[PDB]
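Take a look at the structure below.
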4 protein chains.
Amino acid sequence: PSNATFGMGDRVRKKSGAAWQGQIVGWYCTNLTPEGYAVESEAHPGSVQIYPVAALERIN
Amino acid sequence: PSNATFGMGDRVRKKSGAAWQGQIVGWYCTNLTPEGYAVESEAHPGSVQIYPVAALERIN
Amino acid sequence: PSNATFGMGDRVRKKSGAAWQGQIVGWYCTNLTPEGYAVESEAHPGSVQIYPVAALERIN
Amino acid sequence: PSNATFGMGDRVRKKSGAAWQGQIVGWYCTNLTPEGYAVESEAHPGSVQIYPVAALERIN
């Protein structure tokens, strides 16, 4: 999107707390989370978790 | 999207099993769920659940 | 349990952020969340969310 | 429990669809899922998902 932090296919991980890592497969927006992403785990195919942008970091 | 069953803001509910109802706030796609939606509950603001298109119906 | 903050059937709600309210239906424990509860929403029968004890408050 | 299919610490996996594998860390019961388990992924420490007994199999 002309503005999003990440794009479909970006490989990301959660920065802290419970772990999660995999590819960006989607997106969501609410008043509480105005920029959120859906992420399919690379260890467990098919399982997707949603998180706010702040919780995620791209993997370099 | 030039093709999606639902659009942001559509009011939907789960057709069966565990209940869920509210507005479409997002979208996701995986091999397992090639057309999925994120839905923020209208009863519990801020809480979003993700589901495959098949599980949802627009509320008329 | 001879020690738990809440019991099955306790009516609770999330204290802040995304909302959630309903009855305690279960329990879990990990290193990250050594005291956690499963809660079935009272607005959406059948839908359960899990949270750490800290996030919940009994409803008086 | 004098009756449960699995016990805390059992190593299990989801039988089909989205994958999930790890240890049993908890339990829940609703009318919809009268026997459910919380499972912490062994690939993503700290992340727990809940499922009905039917969806899981112990790993031998």
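Numbers in chain B track Swiss-Prot; the residues on display, in order, are 19-78.
If you check the header, you will see the structure was determined by X-ray crystallography, 1.7 Å.
The backbone N, Cα and C atoms fix where each Cβ goes, and this holds for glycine too.
The DSSP secondary structure for B:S34 (NADP(+) binding site) is coil. Long-range neighbours of B:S34 (NADP(+) binding site) (same chain, six or more residues apart, CB within less than 8 Å of its CB): B:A73. Residues or ranges marked as NADP(+) binding site by Swiss-Prot on the basis of experimental evidence: B:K32, B:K33, B:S34, B:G35, B:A36, B:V66, B:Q67, B:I68, B:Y69.
The Cβ of B:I68 (mutagenesis position) lies under 8 Å from the Cβ of B:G44, B:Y46, B:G54, B:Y55, B:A56, B:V57, each of these being in the same chain and 6 or more residues away along the sequence. Per Swiss-Prot, the feature substrate binding site maps to B:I68.
Per Swiss-Prot, mutagenesis B:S65 to A is noted as: No effect. Residues near B:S65 (mutagenesis position) in space but far in sequence (CB under 8 A, at least 6 apart, same chain), listed by position: B:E58, B:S59. Look at B:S65 (mutagenesis position): DSSP puts it in coil.
Annotation for B:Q67 (mutagenesis position): spatial neighbours B:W38, B:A56, B:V57, B:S59, criterion Cβ-Cβ under 8 Å with sequence separation of six or more. Record note (Swiss-Prot), mutagenesis B:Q67 to H: Increases affinity for dihydrofolate 36-fold. Increases affinity for NADPH 110-fold. The unchanged residue is displayed.
Here Swiss-Prot describes B:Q67 to C as a published mutagenesis experiment; the accompanying note says: Decreases affinity for NADPH and dihydrofolate about 9-fold.
For the mutagenesis experiment B:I68 to L or M, the note given by Swiss-Prot reads: Decreases affinity for dihydrofolate about 5-fold. Decreases affinity for NADPH about 7-fold.
The annotation that Swiss-Prot gives for the mutagenesis experiment B:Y69 to H reads: Decreases affinity for dihydrofolate about 9-fold. Decreases affinity for NADPH about 60-fold. Over all protein chains present, the Cβ of B:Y69 (mutagenesis position) has 18 other Cβ atoms lying within 10 Å.
For B:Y69 to F, Swiss-Prot lists a mutagenesis experiment annotated as follows: Decreases affinity for dihydrofolate about 9-fold. Decreases affinity for NADPH about 22-fold.
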Proximal but sequence-remote residues of the same chain as B:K32 (NADP(+) binding site) (Cβ under 8 Å, at least 6 apart): B:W38, B:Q39, B:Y69, B:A73, B:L74
Recorded positions in contact range of chain D, given that the Cβ distance is under 8 Å, out of B:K32, B:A36, B:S65, B:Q67, B:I68, B:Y69: B:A36
Number of other Cβ atoms within 10 Å of the Cβ of B:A36 (NADP(+) binding site) across all protein chains: 18
